[PDB]
Amino acid sequence: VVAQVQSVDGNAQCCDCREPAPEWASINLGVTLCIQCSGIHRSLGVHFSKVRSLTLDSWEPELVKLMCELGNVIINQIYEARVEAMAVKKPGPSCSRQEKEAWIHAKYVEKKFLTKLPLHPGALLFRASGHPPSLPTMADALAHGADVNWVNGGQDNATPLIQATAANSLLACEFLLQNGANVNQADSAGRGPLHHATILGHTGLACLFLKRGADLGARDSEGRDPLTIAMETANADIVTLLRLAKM
Ligand SMILES: [Zn+2]
C-alpha cells in the first residue's frame, strides 16, 4: 500500500511540508502526510481531513486506486494554487510545529491559497462526477465549497453521487462518500444511489453502497425497493446481494 501510494507523482514528499517518505494519508483529500502534519490534520476534524496510516491500517482496493488518481501534486495544484502569486512561504521539513499548524489551517480551513474560481462549484462537481469522471475537477469543486450533496434543481434533482453511479465510476463514488455524500439521498422520483446501481446493473456500486449503510427498504415513487428492481430486471447477483444484506 505504502509503496503503491508513495509511487504516485509527488507522494514521496509530505503534501504540507515536503518531509520525505510520508507514511500517513488524508483519505478524503487524497494526500500523503508526514507524522507531524498528520498529527495536525487530526486537529481539524473529519469534515476537513480523515487521517489514516499507509502502513498500519487496512486499505480497500478502491481507496488505494482513489489515492493514485489524486495525490500531492494534483491537490497542491488546487490548495496551493496562489502560493507563488501571494509571495508566501511554504514550510519545509525542519519548520516549527506552529508554522506547520498555521500553514495547514490556512491551506485547508481558511482556503487561503485557492483561486477565485474552481462560478458554480456545485454544478461543476455534478458535471465532473458524471461520465467520464474527472477526480481532479471534483476535488477542485469541493475545495471551492461545492455541496457534496448538490441537488440538480428544476431538472431531475439528481446528486453528484447519482451521477457517479450513472457513470459506473467506483472511484468517483468512493471520493464523494469519503467527502460526506449521503448514501441515501434520492432524486425527484425517490431513487437513491442504490436504486440507480440496481437499475443499471452495477453490482460493484450496489455492494459499495450497502457496505456504507444504504437503506435496503427505501421505496421510490413507483413503490419499488431495490430488491423489486433487481427482481424486475432479472439480475441474480444484485438480488443475492440485497437478500444477504437483509440477513
Ligand atoms: Zn509534513
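In chain A, numbers come from Swiss-Prot; the residues present are 407-524, 569-697, in order.
Using N, Cα and C of the backbone, Cβ positions are placed for all residues, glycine too.
Among the mutagenesis entries in Swiss-Prot is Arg448 to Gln, noted as: Loss of GAP activity. No effect on GULP1 binding or association with endosomal tubules when coexpressed with PIP5K1C. In the three-state DSSP scheme, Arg448 (mutagenesis position) is classed as helix.
For the published mutagenesis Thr461 to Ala, Swiss-Prot gives the following note: No effect on interaction with ITGB1. Long-range C-beta contacts of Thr461 (mutagenesis position), restricted to its own chain and to partners at least six residues apart, with a cutoff below 8 Å, comprise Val407, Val408, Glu429.
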*asked:* Let's check the environment of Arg448 (mutagenesis position): how many other CB atoms sit within 10 Å of its CB?
replied: 13
_At the unmodelled stretch of 44 residues, I want the CA-CA distance from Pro524 to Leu569, to the nearest Å._
7
